[PDB]
Amino acid sequence: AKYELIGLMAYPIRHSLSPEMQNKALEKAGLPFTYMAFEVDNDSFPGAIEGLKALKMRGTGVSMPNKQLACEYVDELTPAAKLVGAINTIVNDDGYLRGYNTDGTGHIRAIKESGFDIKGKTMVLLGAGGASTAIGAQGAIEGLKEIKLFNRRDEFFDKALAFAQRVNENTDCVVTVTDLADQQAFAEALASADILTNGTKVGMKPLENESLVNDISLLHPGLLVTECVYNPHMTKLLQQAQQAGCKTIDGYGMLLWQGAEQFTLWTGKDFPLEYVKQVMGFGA
Amino acid sequence: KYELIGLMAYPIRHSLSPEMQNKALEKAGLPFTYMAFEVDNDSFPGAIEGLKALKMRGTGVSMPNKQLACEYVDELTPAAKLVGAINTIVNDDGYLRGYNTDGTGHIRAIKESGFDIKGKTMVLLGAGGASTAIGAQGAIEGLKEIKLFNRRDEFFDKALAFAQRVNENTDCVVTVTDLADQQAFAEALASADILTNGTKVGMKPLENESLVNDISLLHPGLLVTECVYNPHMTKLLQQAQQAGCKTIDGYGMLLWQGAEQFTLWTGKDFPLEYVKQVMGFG
Ligand SMILES: NC(=O)c1ccc[n+]([C@@H]2O[C@H](COP(=O)([O-])OP(=O)(O)OC[C@H]3O[C@@H](n4cnc5c(N)ncnc54)[C@H](O)[C@@H]3O)[C@@H](O)[C@H]2O)c1
Ligand SMILES: NC(=O)c1ccc[n+]([C@@H]2O[C@H](COP(=O)([O-])OP(=O)(O)OC[C@H]3O[C@@H](n4cnc5c(N)ncnc54)[C@H](O)[C@@H]3O)[C@@H](O)[C@H]2O)c1
């Protein structure tokens, strides 16, 4: 009876790995919090937030299709989340709601944890969806000199443009958006890049048999390559990077660090990352 | 995949409901989790918004929201309408049903000892949540007469009106006597099968008293029930036991009340003997 509730507001909720990860981390540390998932869409989201406040829930993770909508229900968003226009985390600080995007802080935390310094580097970002804008937003916020966002001409292209505009106009980070079709612009981008980051669905099943990088000669050792895809754990892009001497960061790195960021936001304590890693079976 | 079952009250710190329900849930491996939420009259309406939006299976309700909660359910039981307060809400696809298991619980605890409430005469001490719950249910289930005594406080008037609702909707006879009429108390008692305390007397910081100043108001063979369960053995029960007469304690009510809630939420049978032992109610 002394535990606070932390939710997950989304629909569907069947395939989430947050519940087990947060709860196992919580048990390990013996903290007075319980994590539960709830089926919430755009129509019930407003009443769910009223519940969050009335019941004094500690917070809630947020997923499709409520991430953009949730931005309208918090009192405060971080500068990175305002760039993104979407949050996956809400923290209830005694009635005052703070909105965060731990996908961006997590991925950026995973990078730093490897001993890589973000400040002033050049990132070649593939995609402009939820993972990519969150990643680039935080990256800009933490000092990236430039971001060479490459996105095909699909339903996300204009999104890339506004994102670049927002990041450009609100940060000292220089973002350019280039059409993926221009392979030479891509070749020059990669050569000048310190980090290659895939935030697209390419690499994830069923498309598990492809990368946005046609030839490994396009990559150069010394380049750090990060992957958002965690299914499969070993993407084609990752294998290219490992077959080119590049240092790497897999999907599990972002997933675990992202979970950590949420955990600390809600508990104030450090996340037992190695433990959660083994317990969830992300080690093999 | 688990559904939430809450408790909406303030305070919540002392409630034994969370442990009982979660022990019972865990014993059967049921896909539900019970959790207490600190909620009062001002946050109750938003908390109900939350029960619907989050799709909770339901929620237990305790002070100070039992009366207010009746205005937030789509449907209430006949007993609940007589009491004017509920301790239980069940959410059936957005449709909310209110029940007062405190009534059914106490009555079930009585029937369970081997005693039949039909046609009997109960001397009912009190007019709060416990007493009106018990009286409502007891009346509905064939109680011939309810003689309730209450001091001249804020619950006296509530007692009068309560009596009226019951007297008007049941075949039960209910009277309201000033607890200060020591004579009527001994007399209206004299002819009684059941003595039931629903007041706070017996519970700390009133653990040294009883509303029974004499045993000659007790015919050892009589039935004395106590709502108080802190302490387990109240002075009113300690007298009764030494008096020789048979009694039903607060634990009986607590467990049967909890059982009803559990079955309403889960559809399963409550593991009462297990919870009893685990809770150390033995
Ligand atoms: N590791 C983690 O913690 C984590 C967290 C979030 C998302 N992800 C993963 O990251 C990936 C992206 O998810 P999201 O939510 O941002 O997706 P999203 O639907 O919001 O956007 C997908 C992006 O991929 C690009 N894309 C898709 N197919 C493409 C193709 N064939 N060629 C070129 N571009 C293509 C789109 O233009 C778009 O910019 C998914 O694999 C998801 O599983 C991982
Ligand atoms: N065992 C269970 O399941 C269960 C359930 C509910 C309540 N309870 C217990 O029942 C008792 C009553 O709780 P409630 O919710 O009905 O309280 P309540 O506030 O609603 O009503 C209190 C009643 O006690 C009377 N009273 C208070 N002090 C008195 C005094 N000094 N002398 C005479 N009468 C006095 C009042 O007039 C009133 O009628 C408490 O001990 C509570 O813990 C037990």
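Heads up, chain B uses Swiss-Prot numbers, so what you see runs 6-287.
Method reported for this entry: X-ray crystallography, 2.1 Å.
A Cβ is built for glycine as well, from the same backbone N, Cα and C atoms used for every other residue.
These features come from Swiss-Prot:
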type: MUTAGEN; residues: B:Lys71 to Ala; note: 3200-fold decrease in the affinity for quinate. 170-fold decrease in the affinity for shikimate
type: MUTAGEN; residues: B:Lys71 to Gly; note: 10-fold greater reduction in catalytic efficiency is observed with quinate than with shikimate
type: BINDING; residues: B:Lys71, B:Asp107; note: substrate binding site
type: MUTAGEN; residues: B:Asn92 to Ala; note: Alters protein structure. Loss of activity for both substrates
type: MUTAGEN; residues: B:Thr106 to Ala; note: 2000-fold decrease in the affinity for quinate. 70-fold decrease in the affinity for shikimate. 10-fold greater reduction in catalytic efficiency is observed with quinate than with shikimate
type: MUTAGEN; residues: B:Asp107 to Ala; note: Loss of activity towards quinate. 20000-fold decrease in the affinity for shikimate
type: BINDING; residues: B:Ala132, B:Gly133, B:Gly134, B:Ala135, B:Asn155, B:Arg156, B:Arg157, B:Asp158, B:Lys205, B:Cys232, B:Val233, B:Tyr234, B:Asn235, B:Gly255; note: NAD(+) binding site
type: MUTAGEN; residues: B:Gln262 to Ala; note: 3-fold reduction in catalytic efficiency for both substrates
Give me the long-range Cβ neighbours of B:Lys205 (NAD(+) binding site): same chain, 6+ apart, Cβ under 8 Å, in sequence order.
B:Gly133, B:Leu211, B:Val233
Under 8 Å Cβ-Cβ from B:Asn235 (NAD(+) binding site), six or more apart in the same chain: what's there?
B:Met208, B:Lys209, B:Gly255
Neighbouring recorded positions, C-alpha within 10 angstroms of B:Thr106 (mutagenesis position) - of B:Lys71, B:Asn92, B:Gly134, B:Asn155:
B:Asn92
Checking proximity to ligand 2 here: which mutagenesis positions out of B:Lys71, B:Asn92, B:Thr106 have their Cβ closer than 6 Å to it?
none
Cα distance, B:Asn92 (mutagenesis position) to B:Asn155 (NAD(+) binding site), nearest Å?
22
Integer Å distance between the CA atoms belonging to B:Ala132 (NAD(+) binding site) and B:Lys71 (mutagenesis position):
14
When you put B:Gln262 (mutagenesis position) at the centre and draw a 10 Å sphere around its Cα, which of the binding-site residues B:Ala132, B:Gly134, B:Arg157 have their Cα inside it?
none
How big is the NAD(+) site in terms of the longest C-alpha to C-alpha distance among B:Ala132, B:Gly133, B:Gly134, B:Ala135, B:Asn155, B:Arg156, B:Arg157, B:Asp158, B:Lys205, B:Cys232, B:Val233, B:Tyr234, B:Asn235, B:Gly255, in angstrom?
25
If I take the alpha carbons of B:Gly134 (NAD(+) binding site) and B:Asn92 (mutagenesis position), what is the distance between them in whole Å?
9
Do you know which of the binding-site residues B:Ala132, B:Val233 has the most other C-beta atoms within 10 angstroms of its C-beta?
B:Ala132
